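Asker: Have a look at this one.
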Amino acid sequence: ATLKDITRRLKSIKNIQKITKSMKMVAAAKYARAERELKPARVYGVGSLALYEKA
Amino acid sequence: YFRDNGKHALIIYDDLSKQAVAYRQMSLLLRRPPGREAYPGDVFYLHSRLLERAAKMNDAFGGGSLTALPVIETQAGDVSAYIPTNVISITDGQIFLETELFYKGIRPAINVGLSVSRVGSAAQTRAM
Amino acid sequence: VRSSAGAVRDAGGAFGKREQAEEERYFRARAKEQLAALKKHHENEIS
């Protein structure tokens, strides 16, 4: 394309990359919290399933 | 001649982007200094003086008319080129044909989003 | 060469149209909801 087409496309992709990096960071934080909260719920749910696999 | 004798005429230049090239060749072989993209300086004039003859005479001058439908050819849709922009700023309306619409099945490819016509309301039948 | 705010919709590529539609559908929905509420308020305030 022409120079302006390339410039606009490059700016758009740079914005997209910035946004995806930020979202990766947010998702990583939420993941850490989710694992932390998943351990106790893991034991709780496994216990609740205990009966059916035992009987 | 037709529009001056009370009749109506329609003229279709096809293309004007090749008249521009022929004019550039002439001007370069007469040794006149080139301009932008090597086109002479008088490349807007070339077309403006030509498309300004498509008038709509009043009833005192016969009432005849001469419509014009110049055809331009862009390069990969670069409407921003030199001759395309000149002729776009010369003409009244536009009819943008796009290859992405041609292959998507829309034929004629007229891009109704960008196509314009200054007359608009006027010059349309009441039912339409 | 840098990047600036509101550039995704300046390019007008696929992401630009995708974003425009993602906005328009949502706000058409909310406009419909608000119009329904406006009609309800109109009727309930006649008396």
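All residue numbers given for chain C refer to Swiss-Prot; the residues shown span 33-79 in order.
From the backbone N, Cα and C atoms, a Cβ is placed for every residue, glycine too.
Under mutagenesis, Swiss-Prot gives C:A46 to V with this note: Strongly impairs F(1)F(o)-ATP synthase-binding. C:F47 to A appears in Swiss-Prot as a mutagenesis experiment; the accompanying note says: Strongly impairs F(1)F(o)-ATP synthase-binding. One mutagenesis experiment named in Swiss-Prot is C:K49 to A, and its note says No effect on F(1)F(o)-ATP synthase-binding. Under the heading of mutagenesis, Swiss-Prot lists C:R50 to A and annotates it as follows: Strongly impairs F(1)F(o)-ATP synthase-binding. Mutagenesis annotation in Swiss-Prot: C:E51 to A, described as Retains its inhibitory activity at pH 8.2 although it still forms a homotetramer at high pH; the structure shown retains the original residue. The annotation that Swiss-Prot gives for the mutagenesis experiment C:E51 to A reads: No effect on F(1)F(o)-ATP synthase-binding. Looking at Swiss-Prot, you'll find the mutagenesis C:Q52 to A noted as follows: Impairs F(1)F(o)-ATP synthase-binding. Quoted from Swiss-Prot, the note on the mutagenesis of C:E54 to A is: No effect on F(1)F(o)-ATP synthase-binding. Quoted from Swiss-Prot, the note on the mutagenesis of C:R62 to A is: Impairs F(1)F(o)-ATP synthase-binding. For C:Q66 to A, Swiss-Prot lists a mutagenesis experiment annotated as follows: Impairs F(1)F(o)-ATP synthase-binding. For the published mutagenesis C:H74 to K, Swiss-Prot gives the following note: Retains its inhibitory activity at pH 8.2 and does not form a homotetramer at high pH.
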Asker: Whole-number Å distance between the CA of C:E54 (mutagenesis position) and the CA of C:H74 (mutagenesis position)?
Answerer: 31
Asker: Can you give me the same-chain residues 6 or more apart in sequence from C:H74 (mutagenesis position) with a CB-CB distance under 8 Å?
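Answerer: Counting only residues 6 or more apart in sequence, C:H74 (mutagenesis position) has no Cβ neighbour under 8 Å.
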Asker: Short of 8 angstroms on C-beta distance to chain A, which of the listed mutagenesis positions (C:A46, C:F47, C:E51) are there?
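Answerer: The mutagenesis positions close to chain A are C:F47.
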Asker: Distance check, please: Cα of C:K49 (mutagenesis position) against Cα of C:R62 (mutagenesis position), rounded to an integer number of angstrom.
Answerer: 20
Asker: How many Å separate the Cα atoms of C:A46 (mutagenesis position) and C:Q52 (mutagenesis position)?
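Answerer: A Cα-Cα distance of 10 Å.
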Asker: Any same-chain residues 6+ apart from C:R62 (mutagenesis position) with CB under 8 Å of its CB? Would you list them in sequence order, or say none?
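Answerer: C:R62 (mutagenesis position) has no long-range Cβ partners.
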Asker: Cα of C:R50 (mutagenesis position) to Cα of C:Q66 (mutagenesis position): how many Å, rounded?
Answerer: 24
Asker: According to DSSP, folded down to helix, strand and coil, what is C:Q52 (mutagenesis position)?
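Answerer: Looking at the DSSP assignment, C:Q52 (mutagenesis position) belongs to a helix.
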Asker: To the nearest whole angstrom, what is the C-alpha distance linking C:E51 (mutagenesis position) and C:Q66 (mutagenesis position)?
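Answerer: If we compare the Cα positions of C:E51 (mutagenesis position) and C:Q66 (mutagenesis position), the gap is 23 Å.
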Asker: Neighbour count, 10 Å Cβ-Cβ cut-off, for C:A46 (mutagenesis position): what number do you get?
Answerer: 9
